[PDB]
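The structure appears right after this line, and notes come after that.
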Amino acid sequence: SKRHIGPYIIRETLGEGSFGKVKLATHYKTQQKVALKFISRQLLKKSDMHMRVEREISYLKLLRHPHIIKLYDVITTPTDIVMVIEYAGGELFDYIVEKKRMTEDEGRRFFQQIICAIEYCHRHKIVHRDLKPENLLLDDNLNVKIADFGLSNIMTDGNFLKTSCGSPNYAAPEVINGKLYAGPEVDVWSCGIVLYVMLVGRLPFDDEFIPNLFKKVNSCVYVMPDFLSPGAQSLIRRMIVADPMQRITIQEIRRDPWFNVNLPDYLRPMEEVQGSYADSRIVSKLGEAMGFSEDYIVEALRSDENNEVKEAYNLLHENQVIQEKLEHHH
């Protein structure tokens, strides 16, 4: 290229994603690192599908949660559409095994970040729900950043060929007898697994004597290390339940006493009003990113109910309130 793209001057290519290179760049005046994901317009056309992408991304344009990697912008060049993705150099599991076994105040800190992240999805019907070690990133403040941008282990390892369960590059489509892989209760199962791993250091379902030997997944998990508190066991026991239907939901996880201990304010539950979709501060913004038009937006927001717009309003509003609780606070 020209070495530049928008405010971002290229700096190094970190790995290769199917549709193009993933490059590291820094805002030209600010120095802010950022990850530039390249999508070839050529290759887009070739696959008889560009519409689902073009929109899947203008959609992401408006998710701004503290524990989900942000899409700051989409920049189209004559040859590529490049997604400007938030930068994060660490991987949660790497930290797990270095710390080996964490304290409860630590496991819980991380766990709250993850549970709140996927609740924000479930609530805005997003599918940013792939939760494998590669998707669980960490920034310099040890904050979890869930990443589902088909980035493999590029930002952590440089390894763009890492793949795991649930992906076509990993295994055949039929292996996953699940179109229900989009069930909210799958995210609770995975989250239960991560919690155990963070708190215990090893994985569950292990033969009790032989080290790292997978045994079986019983209907539920009875015995766990005694160093795990009763609050921690009870919660895990309620997440790693075989039958999806007997599994706890994130609504309940969020009312749980254990889970709530030390919950940072910007993460507290919000049982929102709603009303007045009459804020021009966000009305103007609903344009810039979602695209669309003012009056169209202004119109949509008089209706006597839920378009895709009387909720992208509420999404931008939720993002605002939790950005205020983050900074106008200690």
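If you go along the chain as it appears here, the first residue is 1 and each next one adds 1.
Method of determination (from the header): X-ray crystallography, 2.8 Å.
Heads up, the Cβ atoms here are built off N, Cα and C, so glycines get one too.
The feature active site, proton acceptor is assigned by Swiss-Prot to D130. For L14, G15, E16, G17, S18, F19, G20, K21, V22, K37, the entry in Swiss-Prot reads ATP binding site. For 8-259, the entry in Swiss-Prot reads domain 'Protein kinase'. Here Swiss-Prot flags 278-319 as domain 'UBA'. Quoted from Swiss-Prot, the note on the mutagenesis of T163 to A (Swiss-Prot position 189) is: Impairs phosphorylation by ssp1 and nuclear localization.
DSSP labels the residues of the domain 'UBA' (278-319) in these numbers: 24 helix, 0 strand, 18 coil. Each of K23, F38, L151, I154, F160 belongs to the same chain as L14, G15, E16, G17, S18, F19, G20, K21, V22, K37, is absent from that list, and has a C-beta within 8 angstroms of the C-beta centroid marking the ATP site. Neighbour counts were taken at the CB atom with a 10 A radius for the recorded positions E16, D130; the maximum falls on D130. Taking all protein chains in view, 23 other C-beta atoms sit within 10 angstroms of the C-beta of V22 (ATP binding site). Note: the CA-CA distance between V22 (ATP binding site) and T163 (mutagenesis position) rounds to 16 Å. Considering only the residues assigned to ATP binding, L14, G15, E16, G17, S18, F19, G20, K21, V22, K37, the longest pairwise Cα distance works out to 14 Å. Counting only same-chain residues six or more apart in sequence, the Cβ atoms lying under 8 angstroms from the Cβ of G20 (ATP binding site) belong to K37, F38, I39, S40, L43, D80.
In the three-state DSSP scheme, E16 (ATP binding site) is classed as strand. Residue pair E16 (ATP binding site) / the residue listed as 'active site, proton acceptor' shows a Cα separation of 20 Å. Cα-Cα distance from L14 (ATP binding site) to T163 (mutagenesis position): 17 Å (rounded to the nearest whole number). Geometry remark: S18 (ATP binding site) versus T163 (mutagenesis position), CA distance 13 Å. Calculated from their C-alpha atoms, the gap between the residue listed as 'active site, proton acceptor' and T163 (mutagenesis position) amounts to 12 Å.
In terms of local Cβ density within 10 Å, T163 ranks first among the recorded positions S18, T163.
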